[PDB]
Amino acid sequence: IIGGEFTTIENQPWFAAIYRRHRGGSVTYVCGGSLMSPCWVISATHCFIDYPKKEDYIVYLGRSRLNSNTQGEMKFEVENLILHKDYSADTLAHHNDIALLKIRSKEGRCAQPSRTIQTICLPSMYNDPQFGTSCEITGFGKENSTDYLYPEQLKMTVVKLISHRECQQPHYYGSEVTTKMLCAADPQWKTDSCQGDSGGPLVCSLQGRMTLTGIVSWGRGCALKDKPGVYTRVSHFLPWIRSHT
Ligand SMILES: CC(C)[C@@H]1NCCc2ccc(NC(=O)c3ccc4cc(C(=N)N)ccc4c3)cc21
């Protein structure tokens, strides 16, 4: 996150920290995720497309720092890694960038809800918050575009949803942004998600209930003028999630 505020997992019960083991033994952070149901996590396909082995991943819940085992956390493994069957990556835009990771602990059980481990509701058919709505994003991603290390503590920030016609203007993303994607950004371009945040939650309070409306996907740079952050429009993929879970 660029700018924003430092927060602790208690505020983001449904945020999943996804890691990956390397030959030799080191473990680096990869991407974020959202707790769908006790046994499922949803993220982005571009965080696993290159190393499609369910065995190389680790998924943490209730973890507040990168190199610390926060009180009440749970360590998991990927029982099933399902990727959208039509994914492609262009110069900027990423298509069908949605993914399902069916988690499972060494003992064979799924997540166990608590004060620090919760789930968010999926959006419903054709019901997306209007443009200009404020929503939050979370991740252990960069705090600057020139840093190579991630913040040791979880961060969060708020942005505003941008209409589709406004995201297709020449000085924005032209025809690169498609109707199955959403755009969000700070009207002052000082705060925004960035590299390391991909796959993470974009939560909008829709008609009372906190809804998972977007999945961090792509964007030109981080917090750059007229260059919003593009997210995966969950509502569109409901039939996919349902039939695939
Ligand atoms: C190491 C890297 C090149 C990695 N390789 C596997 C394929 C692949 C695909 C996309 C990405 N994505 C990013 O690095 C990446 C970089 C910047 C991003 C910026 C925003 C945003 N400005 N809100 C929103 C999302 C962003 C995602 C990384 C990789």
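We're sticking with Swiss-Prot numbering for chain A, so the shown stretch reads 179-423, in order.
Structure determined by X-ray crystallography, 2.8 Å.
A Cβ is built for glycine as well, from the same backbone N, Cα and C atoms used for every other residue.
Record features, source Swiss-Prot:
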type	residues	note
ACT_SITE	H224	active site, charge relay system
ACT_SITE	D275	active site, charge relay system
ACT_SITE	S376	active site, charge relay system
MUTAGEN	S323 to E	Abolishes phosphorylation, proadhesive function and ability to induce chemotactic response; when associated with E-158
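Swiss-Prot feature annotations superimposed on the structure.
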residue	record	DSSP (3 states)
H224	active site, charge relay system	helix
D275	active site, charge relay system	coil
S323	mutagenesis position	coil
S376	active site, charge relay system	coil
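Among the listed recorded positions, namely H224, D275, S323, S376, the Cβ with the most fellow Cβ atoms inside 10 Å is that of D275. For the pair formed by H224 (active site, charge relay system) and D275 (active site, charge relay system), distance between Cα atoms is given as 6 Å, rounded to the nearest Å.
Taking a Cβ distance under 6 Å to any atom of ligand 1 as the criterion, the recorded positions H224, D275, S323 reduce to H224. Between the CA atoms of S323 (mutagenesis position) and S376 (active site, charge relay system) there is a gap of 14 Å. Rounded to the nearest whole angstrom, the C-alpha distance between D275 (active site, charge relay system) and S376 (active site, charge relay system) is 10.
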